[PDB]
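> Pasting a structure here, questions to come.
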Amino acid sequence: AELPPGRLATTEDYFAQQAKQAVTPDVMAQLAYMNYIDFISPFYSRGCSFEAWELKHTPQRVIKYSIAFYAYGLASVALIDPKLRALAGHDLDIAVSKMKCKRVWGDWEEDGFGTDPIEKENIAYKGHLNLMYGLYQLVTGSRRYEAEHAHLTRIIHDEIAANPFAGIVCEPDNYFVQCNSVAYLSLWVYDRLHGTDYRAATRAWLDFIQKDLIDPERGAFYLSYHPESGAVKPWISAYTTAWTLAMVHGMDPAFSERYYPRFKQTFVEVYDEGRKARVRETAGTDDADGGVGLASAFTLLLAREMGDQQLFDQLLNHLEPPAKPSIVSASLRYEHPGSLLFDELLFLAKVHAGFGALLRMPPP
Amino acid sequence: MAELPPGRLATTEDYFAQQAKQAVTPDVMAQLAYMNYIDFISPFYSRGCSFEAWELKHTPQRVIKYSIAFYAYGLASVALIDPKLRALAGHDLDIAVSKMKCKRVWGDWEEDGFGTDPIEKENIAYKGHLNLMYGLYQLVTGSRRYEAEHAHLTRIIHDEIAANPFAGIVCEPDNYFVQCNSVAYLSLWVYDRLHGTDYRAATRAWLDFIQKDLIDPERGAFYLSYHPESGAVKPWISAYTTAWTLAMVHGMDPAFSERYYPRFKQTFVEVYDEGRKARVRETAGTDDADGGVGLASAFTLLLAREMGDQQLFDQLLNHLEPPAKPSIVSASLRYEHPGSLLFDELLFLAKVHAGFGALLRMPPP
Amino acid sequence: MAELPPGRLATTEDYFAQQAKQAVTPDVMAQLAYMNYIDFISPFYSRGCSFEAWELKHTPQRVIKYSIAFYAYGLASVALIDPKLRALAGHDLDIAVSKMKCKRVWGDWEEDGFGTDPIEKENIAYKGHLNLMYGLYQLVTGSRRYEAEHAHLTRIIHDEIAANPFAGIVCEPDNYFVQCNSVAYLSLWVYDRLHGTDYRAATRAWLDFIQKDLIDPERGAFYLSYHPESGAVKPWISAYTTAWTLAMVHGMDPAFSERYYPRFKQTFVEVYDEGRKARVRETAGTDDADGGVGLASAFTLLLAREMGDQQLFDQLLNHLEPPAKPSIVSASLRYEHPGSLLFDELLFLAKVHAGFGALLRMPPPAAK
Amino acid sequence: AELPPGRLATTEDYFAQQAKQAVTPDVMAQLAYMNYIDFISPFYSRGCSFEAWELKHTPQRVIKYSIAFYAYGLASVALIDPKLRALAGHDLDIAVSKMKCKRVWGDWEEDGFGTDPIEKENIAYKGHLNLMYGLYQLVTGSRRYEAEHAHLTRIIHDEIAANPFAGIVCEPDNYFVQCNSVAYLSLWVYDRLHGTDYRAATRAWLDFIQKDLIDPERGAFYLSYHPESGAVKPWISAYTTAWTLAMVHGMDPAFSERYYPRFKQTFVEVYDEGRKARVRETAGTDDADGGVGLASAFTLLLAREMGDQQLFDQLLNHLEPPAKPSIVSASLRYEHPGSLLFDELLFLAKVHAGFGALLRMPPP
Amino acid sequence: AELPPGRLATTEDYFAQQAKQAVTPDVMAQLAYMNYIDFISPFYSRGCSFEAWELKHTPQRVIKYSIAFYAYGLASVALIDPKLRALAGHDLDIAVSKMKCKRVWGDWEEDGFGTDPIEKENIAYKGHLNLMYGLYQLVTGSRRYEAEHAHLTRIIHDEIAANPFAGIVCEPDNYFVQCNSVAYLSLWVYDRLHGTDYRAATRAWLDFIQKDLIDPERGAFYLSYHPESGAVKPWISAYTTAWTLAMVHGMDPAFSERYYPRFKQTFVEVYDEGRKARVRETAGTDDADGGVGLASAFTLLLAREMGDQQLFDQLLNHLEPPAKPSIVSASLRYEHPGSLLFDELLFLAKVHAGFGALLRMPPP
């Protein structure tokens, strides 16, 4: 394939990494950014230092998501190159240590919701942590976190079982389909490691979200659900849908395959003579990447998850060149990241092997 | 009017027809998107004691209680306009009551050294708005989530009125404002409507009392404030004081507002630009518009809406909205140059307001 | 008939005629609007311990007590000018006493390590003004709201005077200033008017003491300060010190001030601009105006009003007001470029000031 | 005598102040700066308020020296104009009060050396405090600090007696001849007031500093001595030498008279056709006023103490004009003070009657 | 030898310092920077004052390395000039005192790792402290810290003896060869002072670091080791290698002699017609001095250690001129330091007599 202007590698080369059992030079240079420099690299230390996040101005509320998306990408690195599996394991150990620091979960207390980030609700945080415990153990074969993983999985299963709707809230009375999708995927990973059947609750969840929470004609989820009133916020969200369909594809591929083409019709604008694409965050607008500004970046991951090389290429042509990447001393930096979680999501999308393939990761 | 004036988002006829068509205009929907859409920073994201939405628009602490109350009054009319938005409006009103109880909102009462309990006595500015929000939440949703608190706060207000030698309650100790009383008395009308009680009976003594030292009947205007310890009435008339008070009273005694409304307009409203616009003088003996707190024009927009005055509504919105430079980006409404405090709140409320009488008569869910 | 000078809001004739016409000038009414109008940020919005008005004008913490006191002194004269405004003056004065008692105002006493109680001993800068304000509040309102505190503070002041070997009371330990004493003594005259006591009897000994080493009688000017531990008098004369002291002493011993006033003018006052303007040197051996704290001209405006010197009042107001760029926006007064601390306070007080003697003799209020 | 460009008064006028029993108008304007304006003048209040030093941006560690040097100048004012002796005594009472505030000595604790600044060592602080006690009592005849003075003098005498080298350190293991010189002068002032013989220890100290601590060829002291190691830092210091010789001239005039010509030869650069002088801080350089930047200012004091009118004029012609003095409302300010302790040291040099003449101050 | 452009002294003059028994005038001006100015010179006081490091903006985490590098230089100054041996001893006393201030070690606690910086792990701090204890005693012959030295050496020996890998970690689970190299050298110094055999553990360490931790053909260490996972971060580090080979050369000169020419092949770029050289920090890049930016500075020290005058000259021609050195008042300053630890590492490189020579230092 031709290398498009301002791109670091072809779409062909990203998709061929697993078959070639090697990451591209630019993915290796991202792993150098993540690992190389003393003190300021994100995976320097298991300690509760956040220098790397302070230098890139990560908002405190988003650090949990930065760590989790790096972790999901490290899981795929483990599957692509057996020679990097040991380093991916070490990084996932650090990702879990950091994820447990109060800098990361502390907004739960500061917002007045409680002192224990695990106890009830707060699925945004404990969903990602529970999936990271699982991915760490698939990659390493280590039981370092097994006691905590066993405990968190049961709290999540108990909370689902107790609730009259299918799933768990974040803040009291804030239900989001995307944070539930991570928690359910965390049960599939636990079942793969332990031979359990926590994943059985998934069928009732996929029935529930296909009623009030989706517009099936547009293949788009509504912004949020609030059980106390039963209110559904009447705006569809592209970044919400992209994330949800990506994770659900690892659990019920038919569900995400049913809605993906309607999702693209609803939100994806192809432009620049077919070379590029950008994603509208909601209906009734021409504007790309409104709201949190992550529709195009989450759609890049969804395109990778669904095997859509054409939309992957169009989106990366939109996202990467204006961010002006360069490799200095074999380490990747972007001069003009276009969004929150920018290096994280471009990393994850370049390497992502599929949530199903991570579930079925062979032992070391 | 049916032509779209320059810089306007929708016609005056469109705002006034929302209830008949059982749909909000797209710009009102885009305001509801501003209020509800973006994680953490939207004002109605969470019931938590987070105020990011207010930090980002530099709302002064002492005004946050007013921002929340005005959003709440707007959301009660949205519930009446479009039955499909009623559950969302109930949700937002639940968040508005929760936030209203955060110490960031009422904390000025302690920090000014007046006490540690914002409802115990006085402080009618804060607890009048809270008590009206308890009522409007329960009319919109039929939920009794707040009934215990509502039953308590209504009785504290009724007891304080009954105990005072003057009709009503003070804010700070010894500071009486007619506009903050007007909200407290409306809260008793809403409680009575829900419970079949007669707390609203004290209204007649109040309406009799404010028509004495506190109003200029000829100019149809209220003086700034009353100070019972000294007997002092501050000797300046206030448009924003008058506009807000006439709007709320029109819900309880429409004849009272109808008598003073035309004289209020003569006293304060400047029509300009060949009849296309209007701006409101805050006090007498000046040519300057929107002096003082800067809210005379905005509160007159609400009054015009309440009184069914489409011409003045159009004129005021032509003055207020275009220079604020509205735009809709990703189906969400933003103003580049808000002209005043409480700007999106008061323009939202005025665009949807069904009338305080219609909110009192709101059918069940 | 009188001509409105360039940049002025009203003639000197109009300010001096307010009491006779029983009405403040529109610009004085617009100052009372500034003080009373806007929720939260107007200085007399609430009796609470909020200082938003003083934050907005960058008033240094140490000067807030003076700002409140000078507002109070003006409001007392407003009560005298226009009976219809007397209730409003009374309400503002109630607020001024409440704010005066907030620790934001008196707190410097603790912060500098002098003690936790601002009225116990010394600190005459604070409790002189507070004692005078207790008095004027009661003269204006006829209210006994603060009578208990006033009786206490008056007796603490009299006791401390009686117990010192010099005539009067210090501010900081070992810092004696005639200007802060003049306020304390005037507070005893006001208590005496209200209660038919004779605390004012100590005034004679004070007027004899301040005319030994504390004055240059030939130049009609007080020295900066006295320090009883050493017996040192700082050897510089001060115009703002003298202007303030003579204005207050004129309400107690008019002959004392009538004696020194012409020498004070020759020493300090520079008439300029073909006789239209005047500015005041702060000390001797300089051509420079308004040095030091920078209040010589503004305190001399008050003195000119107190002495009935319309010519010097006009000249000083022609120097002070036009460069401050006054404007009335929505019937409320603002200065773009205040020339000094306490600027709107001291111009308000000078425009309305009925004389400290007239304040002493204020008739009681009309019944409810 | 001709007034040089940018000068306020002639060298002749400064040196004739005591004979005329009057300070120059410019020294009077400095006393106005020190005393005039409420709260911000350095001598407003005996309280622990340091507004004046905050506005000049005095470093915390330097406030103790600024107070001492004002005090040394106020002692000479007392001798020059009897009419100003009560003012100088008042100012000296404030100087001593302020000297005892934690803002002034608190570096001793912050640096972890102790919570009591007079207990042991710390001679920089307590040598200046002890001299100030004595000068306050010579000027005023007041016994207000006599108890403290009697205690501090004995603590200093005890520490000298207990040390195997002649003198006392500042920080532990840091010996400086210039901070010792102040401590020894304080013993001469206590002896003048009480008839004691604490000054007897001075001959041993002068014998000592003339061994390892001085360079006899250059008439210059080395920067410092370090007892634990025996190290003498191998650089000569002009500001060290000027201050030390100025103070020693009050105790042993022949000593300062012996080194003074060599000191000038070594450090003093005459320039501008004989009109100006500037002082090198160390050997092996052409640069003036390196190090702490006080060589020229302390040499102005030394020239005054030694009666050297020519070098006094040359140094003040270098120091004062560029600092752009002005007298506004009979008060002195410099727009461009060229060093730390600038107004303090120019005040002191202008008034200084000699440490010997301060020793012999007749009573009030 | 010709003085190259922008240089203060020839390479010939640096290397001949020991033979001439004198430091160059620029090395003496660096010692004047380190010692001269009251309060702000780094070696002014033994107390917990860090103004010198505040003024150059040293990151908190780098201060320990700044003190140790100065210490390593001062030890060679002792050997070069007997007349400066006492001043060097005094400075090393201060270096050890400052090293024990919580400003220096406090990050151990701040990062959640413990309240005691020497109890376990944290080899980066206690390796340097232990080397400094030993170098202080070699230069001075003082037993002032012998109790602490005997304690710390034993803690280091016990922790080596307890680990299944050869050596000790920094943070938990962070193993760096360069930080170990300092710890082992500290044992050689202890053994030199006491006749003990703690250095016997070195052979197992040198065997361990030549397995997965080195690319023997490129003469380069990988960035780090992480025993819990067994991961080696898969990037070679020039700065890691230059520091490690320098310290090892004093313990096993054959080890460093074998790798040095392969190291230079791998990382060193000679440019400007053979006159200059700059060092690449990792493989697969043309960029010089990436990462922590110290590759060139550490290679300067290694060239000095290996007696490679040609590469020393080339590196100093790259590092020193762009930094615009000047001598003002006989004190050295750099207008544009090119890196962290700049004046520290150029001082050490200029004086370094070799770690082997410091081991063999004869008594005072």
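We number chain E the same way Swiss-Prot does; the residues here are 27-390, in that order.
Recorded method for this deposit: X-ray crystallography, 2.0 Å.
Just so it is clear, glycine is given a Cβ too, placed from its N, Cα and C backbone atoms.
Feature table excerpt (Swiss-Prot):
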ACT_SITE  E:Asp64  active site, proton donor/acceptor
BINDING   E:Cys196  (2E)-geraniol binding site
MUTAGEN   E:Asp64 to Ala  Dramatic decrease in beta-myrcene hydration, linalool dehydration and geraniol isomerization
MUTAGEN   E:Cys74 to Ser  Loss of activity
MUTAGEN   E:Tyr91 to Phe  Significant decrease in activity for beta-myrcene hydration, dehydration of linalool and geraniol isomerization
MUTAGEN   E:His154 to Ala  Significant decrease in activity for beta-myrcene hydration, dehydration of linalool and geraniol isomerization. Retains 23% of wild-type activity for the geraniol-myrcene conversion, but only 6% of wild-type activity for the dehydration of linalool to myrcene
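Could you give the neighbours, burial and distances for every feature on this list?
Sequence-distant neighbours of E:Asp64 (mutagenesis position) (same chain, six or more apart, CB under 8 Å from its CB) are E:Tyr70, listed in sequence order.
There are 21 other CB atoms within 10 A of the CB of E:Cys196 ((2E)-geraniol binding site), with all protein chains counted. In the three-state DSSP classification, E:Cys196 ((2E)-geraniol binding site) falls within coil.
All chains included, 16 other C-beta atoms sit within 10 angstroms of the C-beta of E:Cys74 (mutagenesis position).
Taking the Cβ of E:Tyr91 (mutagenesis position) as reference, residues of its chain lying under 8 Å away and at least six apart in sequence are, in sequence order, E:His154, E:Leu367, E:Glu370. According to its DSSP assignment, E:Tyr91 (mutagenesis position) is helical.
Using a 10 Å radius centred on the Cβ of E:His154 (mutagenesis position) and all shown protein chains, the other Cβ atoms total 24.
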> Of E:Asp64, E:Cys74, E:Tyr91, E:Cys196, listed here as recorded positions, which sit with their C-beta under 8 angstroms from a C-beta of chain D?
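Filtering E:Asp64, E:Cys74, E:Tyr91, E:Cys196 for a Cβ under 8 Å from chain D leaves E:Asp64, E:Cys74.
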> Once the DSSP letters are reduced so that anything not helix or strand counts as coil, what is E:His154 (mutagenesis position)?
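E:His154 (mutagenesis position) sits in a helix per DSSP.
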> If one measures from the C-alpha of E:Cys74 (mutagenesis position) to the C-alpha of E:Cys196 ((2E)-geraniol binding site), what distance in angstrom results, rounded to a whole number?
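Between the alpha carbons of E:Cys74 (mutagenesis position) and E:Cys196 ((2E)-geraniol binding site) there are 24 Å.
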